[PDB]
Every structure is written in structure tokens, then in C-alpha cells.
Amino acid sequence: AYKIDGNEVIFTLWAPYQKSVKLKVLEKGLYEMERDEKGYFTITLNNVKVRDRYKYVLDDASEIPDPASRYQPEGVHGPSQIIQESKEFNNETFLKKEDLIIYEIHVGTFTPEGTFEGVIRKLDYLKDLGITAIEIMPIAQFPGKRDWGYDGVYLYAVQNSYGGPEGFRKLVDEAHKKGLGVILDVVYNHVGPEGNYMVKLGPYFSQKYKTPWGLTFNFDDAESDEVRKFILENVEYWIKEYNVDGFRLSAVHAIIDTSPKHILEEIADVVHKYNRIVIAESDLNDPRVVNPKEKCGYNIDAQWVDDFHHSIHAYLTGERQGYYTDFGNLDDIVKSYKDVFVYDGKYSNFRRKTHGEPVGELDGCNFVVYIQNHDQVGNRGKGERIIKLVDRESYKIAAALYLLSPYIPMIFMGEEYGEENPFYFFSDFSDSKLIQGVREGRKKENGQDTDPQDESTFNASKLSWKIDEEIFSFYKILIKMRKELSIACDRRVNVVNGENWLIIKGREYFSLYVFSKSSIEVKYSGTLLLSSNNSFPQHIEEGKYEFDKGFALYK
Ligand SMILES: OC[C@H]1O[C@H](O[C@H]2[C@H](O)[C@@H](O)[C@@H](O[C@H]3[C@H](O)[C@@H](O)[C@@H](O)O[C@@H]3CO)O[C@@H]2CO)[C@H](O)[C@@H](O)[C@@H]1O
């Protein structure tokens, strides 16, 4: 994009497809740019200040925003803007992976405001709940106001309608004062379908394959050095310019790289260079994502493990559609509890292939688990939260299973107080083809009948903030007991199961998960820390008990 250099500013556009490019500074001038042989265009200017707006005009005289824009005040087709530029950052995150309890937030819907300011207003509540890091869904500028974020199209530009650069920086600074970390969801596997102008510039995109969401970045073919650079500088930029704590990488199985060093390893190298954390959403069931270099891995800090969610959801709801077909047994939950992946190199009927690989001795803090998140709610056609799909006891049992697991737990916004509103897929394109495409694709892929482009679809997805006190208090105590029992990262657990029950015993605790009234042989003693109802004894000893449906934590 641009580099401020005392009182001058250098503009750089990578555009090998283009014979000649002009810098257009709105209400100032047009300036010819110098071309190097790799196709970078440069010009250094003296008359540019903060708030100045610009575009680049191409060979065919067409005008485009800066692909590396730091701010798009008028959206994805408007001009780019020069910004404030406080390059101020801590050399370390204070976040410790082992203490991580994550809370996923969609900014537009989290709060009536729908902005960063709205999330600042909730920091005290979040802190008090006991979360240690917030995970922000993508903020790279996308079309309109209503989008999950995965249609982001300007990787360095903070969404205008969320409050732009200033709002986000204020959010992170305020989060830090309250002792909360911020994790940014970033998308390096594709670009959204409206408002991306990189195709006219050079081979940003791979000819080699496609994601379900668009063409993917070119990391390993002709001219890919510069595209690797575009992505790697983006990770550096979020750290230095916004003092962000870490990242959640969208769909790393869709980032394909046959280079000698995988771009995923380089991504982690940048984040580790600045002592930050990265988490990968990976559908590979392959420890290489998370293995250290010495074990041939990319050394990413942790990965999402859908198998854990899927085990719990399928078993508790009886659902078997789509990917749930691969799950549904109690055994699947115990397998994920013991071995992390259910598919650790076993035939998948859903995938029609052998899937995954065992994880070895990696500790629990290489993985993140959840009973809810924006996908497991929002990719449902009716967008239902799991609260609508199981009874109250099972909801509490589910919450306990993940929050007391050895893995890093992630809470979906609202889950903790028993939110009941759906979370739908919504979008805000203005290109009529994409408007028709999204409705038709989403109806077909997801069975979504609400219109993604209809504002009511977004309004309906806003949190109500209607507190179920009994559920909220139950979450708070879970989170606190997790910390006090040193549950985190520790995979040394013993698991016994019968038909309709599970007992899980760690170093300092044991839990009873009674799915259905059962006579159970309890091999341990302890004192009761928390229970989902009042039927469990305060002190229990070794013996046989007939329990009603519920959950209890001892010791
Ligand atoms: O018509 C817009 C777009 O819709 C569909 O793509 C969306 C997916 O339906 C939706 O699930 C979401 O997918 C992202 C996940 O939510 C997220 O966790 C991440 O890891 O990766 C996914 C892609 O980034 O968002 C996409 C994009 O909006 C449809 O498949 C597309 O063809 C269509 O372009």
C-alpha cells in the first residue's frame, strides 16, 4: 500500500499485468508511477496527509481501490484512505496458551450497536464470566454492513461500519486494560466475490484449484513470491499496527502449497517471531498442522477439532444429516476425549475415504473444542442453536463435557446465558448475480429459507441478551473450576462408559455425565463442586448409585 516516511509517503502497487498505472489522489492530482521489472509500481509523494483518499487508475483507464488499503470509508468500491499509523505494539501477548478460554464474537450481531464500541461495552461482563480471550470474526472490509466476514475483500482494511481502524484499536487497547486478549479470524484461502480488483493486477490467484468460495491464493506458481509476501505482511501488519494477540486462520485445508516450505509454516514463523499465538481451523485431521518443526509440522499453536463437537452434537440430538453421519455413538465422544480425533485414519462414509491420522502425545492445548460456533449454528438452514435441539439437562451436560475437557474451550457468543435466537448466514452484496447466487446456493447447500440478503435475517441473528441466570451461573462455575482443578492441556484422563453414562476422571476431579437414568458404579470419592440439578450428593464415596439424568463434578 503506502509507507509513511517522516513527512513523505511511498505508494506501492504490485501490478505485473499492467503496462502503466497512475496514482489518483482525490482532489489533488494524478501521478505517473515508476515500474520495476518484477512489476511493482512506485511513487514517493510530499503532499499527502492522513485522511487523504486515493485510487489507482489502470491501463484501460479504469479506477480501483488499493488492494492493500488500510481503510475503505465508502466500502469495497470506494476510494482508499491514508490512516493515523500509530505502529505501537507489545513485544509479547500476555496470553498463555494453557489458560486460554476463548469467546467467539460476530461484531455486527453481538450487540444492538453492532460495532467495536458495542464489544467494549461488554468487556467487563466477559471478564467477569472468566473468558481470557475474545475471538473476533473477520473484519477485513466486506460488502455492505451485514456479513459473517468471510466475504472480506481488503485484507488490511478494518470494516467501516464496525467502526473502522479506530474502533478496532480502541477495542484491543480496552481489552488489554481489562486483561483480555484478542484473537483475529483471518482469511488467507480466498477472497470474497464482490469488490476484489486483484485479478486485473497480477496472478494473485491460483489457476491450480478452487475453494467452494472462490479461487484461492497463488502460493507456489509463477510470480507467487509477491503473493506470499502480501499474506505474510498482513500477519505482521495486524500485530504491529493493532497489537493483536493472535489469529484464527480460516480453513487451512484450503491453503494449498507445494513449495519446499509451506506458507502455513511461514505464517506461524511470523506470528512466533512476534511472540503471538495462531490457531488453525483445519478439516485435515492431520497433526502436521500443529506438530513442531522437528516432527515435520508447521508448528501452529492449536487447531479446531470438529470431531469433538460432532461427537457430542450427534449423540445428544440424534442428528445424522451431512457430516453427522460419521458420528452418533457414545463411543465417539469417548474416542475424542481420549485420542482427540475420531477419524484418526479410519474410513469415513461421509467423505468416501480413509480420513485423518493419530495425534500422538501432543498435549490438550494443541486443540480447540466447542459445542457451538458460528458454523455449527449458522450453516444450519434454520440456524438453530443447540439449546433448541436438546433438553436443558443435555445442554448443561454438553457444556460441561467441553469446558472440563483437556482442550482449549471456545464459547459461542450467547451460549453462556442460554441465548435462543438463531444465527443465520447473512450477506449484503449489491451485485445482482451474487444476490441471486447467495439465495440459491444457501437454499441448496444449507436448506436456508430465510433470505441472506434480507435485513430481517441479520436482525433475527442479533443476541437478545436475555439472561437465563441458572445457565449463566453454571457456565461461570465451570470456567472457574476448570482453572482451579488444573484441567487444561492434561490428557491423562480415565474414561468409563456404560450405555447411557460416562465417568471421566482427571488428576484432581471426576465427573458424572448421566444421559439417562442409570445405576452406576462410582470408583472414586469426592466432594461436590457443581451439578446440573440438586439430586447429587454433596459428598460421595465409592459404590453403586442410581442417578437421574444430569451432570456432577467432584473434588
Ligand atoms: O454466496 C456467498 C458465498 O456463500 C457460501 O460461502 C459461505 C459459507 O456458506 C459460510 O459457511 C462461510 O464459510 C466460511 C466459514 O463460516 C468459516 O468458518 C471459514 O473457516 O471458512 C468459510 C469460507 O471462508 O462463508 C462463506 C463465504 O461467504 C458459498 O459457499 C459461496 O460459494 C458463496 O460465494
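All residue numbers given for chain A refer to Swiss-Prot; the residues shown span 4-558 in order.
Using N, Cα and C of the backbone, Cβ positions are placed for all residues, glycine too.
Swiss-Prot documents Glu284 to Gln as a published mutagenesis change and attaches the note Abolishes enzyme activity. Around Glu284 (mutagenesis position), a 10 Å sphere centred on its CB holds 20 further CB atoms from the protein chains shown. In the three-state DSSP scheme, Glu284 (mutagenesis position) is classed as strand.
Summarising the annotation, Swiss-Prot assigns active site, proton donor to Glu284 and lists a curator's inference as the type of evidence.
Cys299 to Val appears in Swiss-Prot as a published mutagenesis result, with the remark: Reduces activity by 50%. No change in substrate specificity. Secondary structure from DSSP puts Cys299 (mutagenesis position) in coil. Under a cutoff of 8 A between CB atoms, and with a sequence separation of 6+ in the same chain, the neighbours of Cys299 (mutagenesis position) are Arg291.
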